[PDB]
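S.K.: Handing you this structure, nothing more for now.
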Amino acid sequence: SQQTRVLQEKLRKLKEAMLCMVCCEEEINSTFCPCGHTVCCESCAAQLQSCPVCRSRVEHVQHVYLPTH
Amino acid sequence: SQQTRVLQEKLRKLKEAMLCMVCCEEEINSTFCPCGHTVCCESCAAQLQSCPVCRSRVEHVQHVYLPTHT
Ligand SMILES: CS(=O)(=O)c1ccc(Br)cc1
Ligand SMILES: CS(=O)(=O)c1ccc(Br)cc1
Ligand SMILES: [Zn+2]
Ligand SMILES: [Zn+2]
Ligand SMILES: [Zn+2]
Ligand SMILES: [Zn+2]
């Protein structure tokens with residue numbers, strides 16, 4: 001039905017929100033500290049000196065173990 | 001259709017995985033450091049001495065801003 005198409009789109013958007021904002025390919029699993037933005041995979045997060053959301057300096061990256069991982 | 005019911009179940013399970021493992025009511029938004037388990041809301045994470053998943057000592061809690069927060 002049309003609701004099948006609507007639910008497929010909601011699922012796709014939720015799954016896309018869980019992917020790295022930079023590479024768009026790998027799951028988010030890293031937090032920029034101290035700001036707390038958690039938007040990248042470990043490979044993209046290792047290469048950024050500044051947070052791509054708020055531009056605060058990245059002091060270090062904390063790996064996050066999330067229930068969806 | 002039955003396919004709509006299947007998608008509803010997948011969405012519900014994904015949304016439930018985003019909720020605090022202790023209160024089951026609030027969204028996860030806190031990380032136990034240094035272990036990295038990110039399974040609680042700010043209130044439930046605040047008084048835990050050890051990680052509820054791996055038993056590691058909690059040195060501090062890091063707040064996390066996630067793209068899925070609603
Ligand atoms: C494990 S969870 O459901 O808390 C979650 C939250 C945000 C992202 Br991005 C991925 C997983
Ligand atoms: C608190 S908010 O809605 O501005 C926000 C900011 C950054 C991310 Br990532 C998620 C949510
Ligand atoms: Zn990436
Ligand atoms: Zn930031
Ligand atoms: Zn809680
Ligand atoms: Zn832990």
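Count begins at 1; order follows the chain as displayed.
Determination method: X-ray crystallography, 1.5 Å.
The backbone N, Cα and C atoms fix where each Cβ goes, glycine too.
Here Swiss-Prot describes B:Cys20 to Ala (Swiss-Prot position 387) as a published mutagenesis experiment; the accompanying note says: Abolishes autoubiquitination. Under its mutagenesis annotations, Swiss-Prot gives B:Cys20 to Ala (Swiss-Prot position 387) the following note: Abolishes ubiquitin ligase activity. According to Swiss-Prot, the mutagenesis experiment B:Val22 to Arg (Swiss-Prot position 389) carries the following note: Inhibits LDLR degradation. Mutagenesis annotation in Swiss-Prot: B:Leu48 to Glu (Swiss-Prot position 415), described as Inhibits LDLR degradation; the structure shown retains the original residue.
In the displayed structure, how are the listed features positioned relative to their neighbours?
M.R.: The number of other CB atoms found within 10 A of the CB of B:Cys20 (mutagenesis position), across every protein chain shown, is 19. When secondary structure is read from DSSP and collapsed to three states, B:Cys20 (mutagenesis position) falls in the coil class.
Taking Cβ-Cβ distances under 8 Å and a sequence separation of 6 or more, the neighbours of B:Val22 (mutagenesis position) in its chain are B:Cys40, B:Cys41, B:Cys44, B:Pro52.
Under the three-state DSSP scheme, B:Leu48 (mutagenesis position) falls in the coil class. In this view, B:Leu48 (mutagenesis position) is surrounded by 14 other Cβ atoms within 10 Å of its Cβ, with every protein chain counted.
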